[PDB]
Amino acid sequence: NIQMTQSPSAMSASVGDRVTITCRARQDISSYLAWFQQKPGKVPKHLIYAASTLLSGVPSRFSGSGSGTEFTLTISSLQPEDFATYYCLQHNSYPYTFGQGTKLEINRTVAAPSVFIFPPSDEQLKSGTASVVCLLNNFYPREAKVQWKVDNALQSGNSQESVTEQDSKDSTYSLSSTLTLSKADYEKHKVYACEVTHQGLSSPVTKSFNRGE
Amino acid sequence: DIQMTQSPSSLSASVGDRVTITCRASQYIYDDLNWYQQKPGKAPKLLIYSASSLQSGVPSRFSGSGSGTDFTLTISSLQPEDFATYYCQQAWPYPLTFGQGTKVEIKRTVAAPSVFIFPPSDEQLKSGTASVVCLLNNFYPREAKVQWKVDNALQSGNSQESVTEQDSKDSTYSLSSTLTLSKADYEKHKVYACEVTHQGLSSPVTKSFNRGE
Amino acid sequence: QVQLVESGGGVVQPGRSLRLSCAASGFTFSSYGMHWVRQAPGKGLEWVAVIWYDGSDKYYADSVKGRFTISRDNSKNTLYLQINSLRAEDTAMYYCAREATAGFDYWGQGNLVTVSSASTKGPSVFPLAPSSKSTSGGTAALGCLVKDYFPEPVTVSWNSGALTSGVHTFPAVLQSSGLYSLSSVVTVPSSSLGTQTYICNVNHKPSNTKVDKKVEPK
Amino acid sequence: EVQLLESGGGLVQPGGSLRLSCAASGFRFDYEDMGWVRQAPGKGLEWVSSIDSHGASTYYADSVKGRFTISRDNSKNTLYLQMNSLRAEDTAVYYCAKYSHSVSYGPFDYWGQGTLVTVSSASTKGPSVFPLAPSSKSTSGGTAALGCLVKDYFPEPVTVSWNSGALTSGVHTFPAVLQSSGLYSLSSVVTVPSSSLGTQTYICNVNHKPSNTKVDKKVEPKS
Amino acid sequence: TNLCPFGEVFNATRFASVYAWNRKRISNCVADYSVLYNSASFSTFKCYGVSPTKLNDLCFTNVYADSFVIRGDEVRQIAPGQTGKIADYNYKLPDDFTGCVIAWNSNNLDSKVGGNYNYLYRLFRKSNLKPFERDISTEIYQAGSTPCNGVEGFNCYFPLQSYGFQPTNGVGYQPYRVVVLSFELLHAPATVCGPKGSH
Ligand SMILES: *[C@@H]1O[C@H](CO)[C@@H](O)[C@H](O)[C@H]1NC(C)=O
Ligand SMILES: *[C@@H]1O[C@H](CO)[C@@H](O)[C@H](O)[C@H]1NC(C)=O
């Protein structure tokens, strides 16, 4: 096994910045180093082989460099659609080996979330369960604190968060949080609130409803 | 200069046999002797160089030996694709020379010819010449005596023979003997006979026709 | 059109066997070597194996040698990966990839293999109804909650494909129960709520669940 | 792939002249030493001439010294053999060949296909194709023989097939014989079931490219 | 009846690429070896199976002068039982080698401003050369699982690479002319003798 090591594991850069990602091989692999791009929810895309040869269709801002044990992938003018995980692979000798990957995120200006709330459906309430959903739409940076408050009581252990991967065009994120209570526990309280803290919000924003809608 | 005597000029062998061909040079030529194979209608193919070196891609059952003036080519375990003509070749000094070749043919059982006689067509006679054709079909071994008799008069000087290569399927030979006469000399005689003697016949076979029938 | 369509994955119990297929069409399959690559969930790419164009030479990663065997049938135009003695480390998306002079230029879409002793559970599908608490400006949000299923994956479309813009189908998250849940939301013009109906189409093939839920305002 | 392709062969009158070419490809020509080897019809190989990579040294067999000149053009990847004062005994297939190492060590490892050179007073002429009709006295229900006599053509080669290629088994196309007239003659025969003579037709197809002659002839039973 | 034509080999106006290395037979002549070694203008002069001082006292048979250009760091490979791109893929000496390897620096001649890319070497081959084999083919080398069919691309390599000798190269990356003299010890009528050689 020729061990492959990439650095850094993750990074951010602004649109138009120059980005370099490093791949190190534990043995000399001459110039037999490939680069791949994987956007969340898509097949890997082969970008470069033999350290520096671009595959057809790869934009000009992508470039490859190196020989021996030290290789770089350079993006000379980072575009929002370049958000991805990038992998190196030595094709010097079998078995072919991948490095562990570098996740590349786009730094952009601060954008505040739009906060929506969704009370449980009659279908789920009839099933014996209540799920409230808080949606935060199209924000940056990724860090956002969503807190659930039932009658001003901070919940924990009964909620769940999912965050979209960075958007390919505008580089924002969306977040959904589900608070799940039993129907019985749900009907013991009135005010169901979602309180979101985000760098683009002057002070925490609260979206709430009363169980008797 | 330097003469090269290759012997034998032909030999018959069976798949599996060990075949040795010899080459004698008139002067001392160290290891500067090469060996080629040639099949009907194709270019020669290098088998061995510098007396004993096997050319890349050539099976190891071919082996070369000898030095000074006497050289041998050895095919251990003859394969079906090995039946062909072989040539030695002096490589130094100039002028170069080849041996006269050894044809390695395949053995099979004695087989008697089928004999056919063909009188000249009426078209050819109209053109003013007559070819009588005698055919010996599928026989073995190659040696065959074909004797034309025109009204019991043995002929000579007016016939030509041609022999196919060994058939790829039954390993036999076929021979054609053409007696060529002018129209006037042809229509001056009555009985045209082809007499064939061959190892596979207990007594000579005669095919004949009488002009007119 | 070059197409590599994979099949043969799904839930499997530890220690049993599986055989993944990659059916090739749109090119001369016997003229190209083929590779298998996999990716455990949330983890990096992993090179699995390669087979020569004619079926002769084969090579394996160290972690799979002796347990995996790569094979191919050039008359059926099909590549195979046989996996015996399935363990937890084998849970992954598996991809086939053609090797060409242009590179690894064509990949199959991926086939998920889940090594589990647990029973498959199809999801419940609940509407996220639009209301004044989900509109802002000319925009309203509505969606579908796809709750309590195992294993992955779930697919969600809107209006059988017709509705595509403004759709966020969130990545599934594990719950404390060990079952997955995801939500799919769409933002539409707030005015269009009274004139357009919105139906989410959820498919969970492991449990053969297909559900179309109409999302009506409230 | 290393390739050597000869051209310039054909028919030439005694005393005449012909220049053969060999086009090389698939390797750096100016690194290799080259030669010419020839083969008369039905006879062995005969080394003709050799040249080293830059033409500084040339070598000739006694049988061609003074009449043949070997040369090369490395910019055009081409080997030349200028043949003057051609004689009948110069009729042969001419093979271009390459030394594996150099003129002073090693064999010819790569050979061309060869071009035929014919030295003769004769003039190009298509064959007369006559029928060798099957015997009326052929075995009850056994085997019969029929054929075609391809007479008085020049120069070689001629090709013969039967029923445009449909009939293959039992076909013998004999080596041509050079007649005293300086023209060539050969026969093509085939054995067929005696019972098939009334039913199936037999046509021999003769092609003489040097004269653009394509003859078909139906060989039919006797009266 | 001749003095051996060592000037034609050593002072040759052009040198071959190592992959298409040049072989000149030397026969029917008297070789003064001492005029080469005593005129020591050579960075390398190592013999195998004989001693350089006893060469003028010897008679040989089957004497060959192979010659080519390589890099300084590759001269090490022109020796019995070596490994590397040159020895494996371009020029391989037998382990039983009897002969002398001679080499000198040719930067003055084989380097040009902007690079001299005329000299080539073989970088890939399906197997190692047998001793004294010579491979001049240019077929695309298939390094992967898909046959190249004469197309260069991913894992499909032109088998030859240029050296690119530039005058400012480091000494190990500078061109060296190499001449290998191959002898066979006397067991047949002698073809080449030193000035004081015994038949
Ligand atoms: C993005 O850039 C701003 C300033 O340009 C910086 O303060 C912030 O830390 C950056 N974020 C990341 C993730 O690099
Ligand atoms: C090369 O030429 C010089 C004179 O220009 C001469 O002194 C030297 O001996 C020659 N080398 C050989 C090997 O003949």
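The first residue you see is number 1, and the count goes up from there.
Heads up, the Cβ atoms here are built off N, Cα and C, so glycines get one too.
Database features (Swiss-Prot):
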type: DOMAIN; residues: E:2-195; note: domain 'BetaCoV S1-CTD'
type: VARIANT; residues: E:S39 to F (Swiss-Prot position 371); note: In strain: Omicron/BA.2, Omicron/BA.2.12.1, Omicron/BA.2.75, Omicron/BA.4, Omicron/BA.5, Omicron/BQ.1.1, Omicron/XBB.1.5, Omicron/EG.5.1
type: VARIANT; residues: E:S39 to L (Swiss-Prot position 371); note: In strain: Omicron/BA.1
type: VARIANT; residues: E:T44 to A (Swiss-Prot position 376); note: In strain: Omicron/BA.2, Omicron/BA.2.12.1, Omicron/BA.4, Omicron/BA.5, Omicron/BQ.1.1, Omicron/XBB.1.5, Omicron/EG.5.1
type: VARIANT; residues: E:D73 to N (Swiss-Prot position 405); note: In strain: Omicron/BA.2, Omicron/BA.2.12.1, Omicron/BA.2.75, Omicron/BA.4, Omicron/BA.5, Omicron/BQ.1.1, Omicron/XBB.1.5, Omicron/EG.5.1; complete loss of interaction with host integrins
type: VARIANT; residues: E:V113 to P (Swiss-Prot position 445); note: In strain: Omicron/XBB.1.5, Omicron/EG.5.1
type: VARIANT; residues: E:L120 to R (Swiss-Prot position 452); note: In strain: Delta/B.1.617.2, Epsilon/B.1.427/B.1.429, Kappa/B.1.617.1, Lambda/C.37, 19B/501Y, Omicron/BA.4, Omicron/BA.5, Omicron/BQ.1.1; Contributes to cellular immunity evasion and increases infectivity
type: MUTAGEN; residues: E:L120 to R (Swiss-Prot position 452); note: Increased resistance to neutralizing antibodies. Decreases HLA binding to NF9 epitope. Increased binding affinity to human ACE2
type: VARIANT; residues: E:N128 to K (Swiss-Prot position 460); note: In strain: Omicron/BA.2.75, Omicron/BQ.1.1, Omicron/XBB.1.5, Omicron/EG.5.1
type: MUTAGEN; residues: E:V151 to A (Swiss-Prot position 483); note: Increased resistance to neutralizing antibodies
type: VARIANT; residues: E:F154 to V (Swiss-Prot position 486); note: In strain: Omicron/BA.4, Omicron/BA.5, Omicron/BQ.1.1
type: VARIANT; residues: E:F158 to S (Swiss-Prot position 490); note: In strain: Lambda/C.37, Omicron/BQ.1.1, Omicron/XBB.1.5, Omicron/EG.5.1
type: MUTAGEN; residues: E:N169 to T (Swiss-Prot position 501); note: Reduced host ACE2-binding affinity in vitro
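Sequence features annotated in Swiss-Prot and their locations in the structure.
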residue : record               : Cβ contacts under 8 Å, 6 or more apart
E:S39   : variant position     : none
E:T44   : variant position     : E:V75, E:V101, E:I102, E:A103, E:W104, E:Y176, E:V178
E:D73   : variant position     : E:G172, E:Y173
E:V113  : variant position     : E:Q166, E:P167
E:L120  : variant position     : E:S17, E:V18, E:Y19, E:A20, E:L160, E:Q161, E:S162, E:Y163
E:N128  : variant position     : E:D88, E:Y89, E:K92
E:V151  : mutagenesis position : E:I140
E:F154  : variant position     : E:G144
E:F158  : variant position     : E:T138, E:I140, E:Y141, E:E152
E:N169  : mutagenesis position : E:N107, E:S111
Subset of E:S39, E:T44, E:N128 (variant positions) with C-beta under 8 Å from chain B: none
Proximity to chain A among variant positions E:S39, E:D73, E:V113, E:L120, E:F154, E:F158, where any Cβ pair is under 8 Å: E:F154
DSSP-derived class (H/G/I helix, E/B strand, else coil) of E:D73 (variant position): helix
Subset of E:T44, E:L120, E:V151, E:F154, E:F158, E:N169 (recorded positions) with C-beta under 8 Å from chain C: E:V151, E:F154
